[PDB]
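J.: Take a look at the following structure, please.
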Amino acid sequence: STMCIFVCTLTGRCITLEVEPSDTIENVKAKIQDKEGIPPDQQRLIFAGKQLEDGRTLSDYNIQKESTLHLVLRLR
Amino acid sequence: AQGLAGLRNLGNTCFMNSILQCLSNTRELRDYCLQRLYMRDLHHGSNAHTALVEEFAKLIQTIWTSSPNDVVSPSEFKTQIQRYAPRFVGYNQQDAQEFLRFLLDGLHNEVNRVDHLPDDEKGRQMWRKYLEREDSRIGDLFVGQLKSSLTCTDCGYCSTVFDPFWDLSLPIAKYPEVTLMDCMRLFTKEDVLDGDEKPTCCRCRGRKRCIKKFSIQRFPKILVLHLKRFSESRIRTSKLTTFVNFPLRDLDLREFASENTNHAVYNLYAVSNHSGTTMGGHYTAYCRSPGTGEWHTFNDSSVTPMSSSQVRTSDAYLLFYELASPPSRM
Ligand SMILES: [Zn+2]
């Protein structure tokens, strides 16, 4: 049940991820670090107003094929 | 009253005070609290949770019944938001939009009322399926619907998905100044997905070069724009201090719509500012009063008047827009 989702990077361009609905959020953050070089603890992923949290899966957020996750960092 | 109360810093909580004042000056969300419409929406029976909404509303009610120069302590609200979102336990500085997403998530959760079709009707149906799981008076203000069109360059099929959104995180279209319209055009620009970003085309049954494009199928009553003020340099997050020229009035987003329909002009009413370095910075808020239309600077416990010509600065991190009425007949 593999699908392609998209992540909107900091520049606006999207990267493509090959994922399963049961894939964890840390699994997704590991793939984003490989392409963007941002450590997982610095990444924040937004979808439908929710920030994806570590211990959960993509299916927990109803993330379907070709949905877009929005990557943002932190101003502190 | 006037709603010009300060908020006491409880320890690197200026990010929280900044967002609280932006929400305090979100007219319809404020009236939701002042008129106690949230009581009819709170859940009862087993597994109900209400403390976060109740303490948020009491704080909003305290702000709008106080006298000028009054300082309100939101310590009881902080206890509830950190119970809901453990990231905000303690007294470290946090990101204001991360706080906004968790706070609105908790407020909405406790008041929640819980192919073969053309593009417009498929969007309407996907919206109804979203409302089968998320529907509140708070969601009626902030939630829009994004349309993502993905066209395979081999077979020409345009795959369309509709993602709801509570805010838009826009890339800085970096260059001394950049307009907000430029940042919206970069967000909605056609994206060539090639190389190792080639997605799988189910029709072609393989990875193909595709073109991705964002548009807005549904415009929310309150549009929150979050400027991606960061770059990444060797694992270190670097703040982008580029001045973004956003307008105070008549923000016309009709060109970013999925269907060319005019009800999509906004006016600014609140701004959440981050000044200083990426770490150790400071948060403030510029908020337009709903009753008077006058702007004020909210810096924790201090509230002072400001001219509208002082609202637009390079520290703007989150912009709060409200949808204007369509043109009047004659
Ligand atoms: Zn194809």
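Residue numbering in chain B adheres to Swiss-Prot, whereby the residues present occupy positions 263-376, 388-447, 450-605 in order.
For all residues, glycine too, the Cβ spot is worked out from N, Cα and C.
Quoted from Swiss-Prot, the note on the mutagenesis of B:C276 to A is: Loss of enzymatic activity. Increases the steady-state level of CCND1. Under the heading active site, nucleophile, Swiss-Prot lists B:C276, citing sequence analysis as support. The Zn(2+) binding site annotation in Swiss-Prot covers B:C425, B:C428, B:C476, B:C479. Quoted from Swiss-Prot for the published mutagenesis B:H549 to A: Loss of enzymatic activity. Increases the steady-state level of MDM2 and MDM4 that leads to attenuation of MDM2-mediated degradation of p53/TP53 and MDM4. Increases the level of p53/TP53 and MDM4 ubiquitin conjugates. Positions annotated as active site, proton acceptor by Swiss-Prot, on the basis of sequence analysis: B:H557.
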J.: Using the alpha carbons only, what distance in Å do you get between B:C425 (Zn(2+) binding site) and B:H549 (mutagenesis position) once rounded?
T.: 41
J.: Could you check which of these binding-site residues, B:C428, B:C476, B:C479, sit within 10 Å of B:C276 (mutagenesis position), going Cα to Cα?
T.: none
J.: For the recorded Zn(2+) site formed by B:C425, B:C428, B:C476, B:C479, name the remaining residues of the chain with Cβ within 8 Å of the site's Cβ center, in chain order.
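T.: In sequence order, the nearby non-listed residues are B:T426, B:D427, B:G429, B:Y430, B:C477, B:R478, B:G481, B:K483, B:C485.
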J.: Taking CB atoms only, which of the recorded positions B:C428, B:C476, B:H549 fall under 8 A from chain A?
T.: B:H549
J.: Tell me which recorded positions (B:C276, B:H549, B:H557) have a Cβ under 6 A from ligand 1; sequence order is fine.
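T.: Among B:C276, B:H549, B:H557, near ligand 1: none.
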J.: Rounded to a whole angstrom, give the Cα distance between B:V376 and B:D388, which sit at either end of 11 unmodelled residues.
T.: 28
J.: For B:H549 (mutagenesis position) and B:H557 (active site, proton acceptor), determine the Cα separation and express it in whole Å.
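T.: About 6 Å separate the Cα atoms of these two residues.
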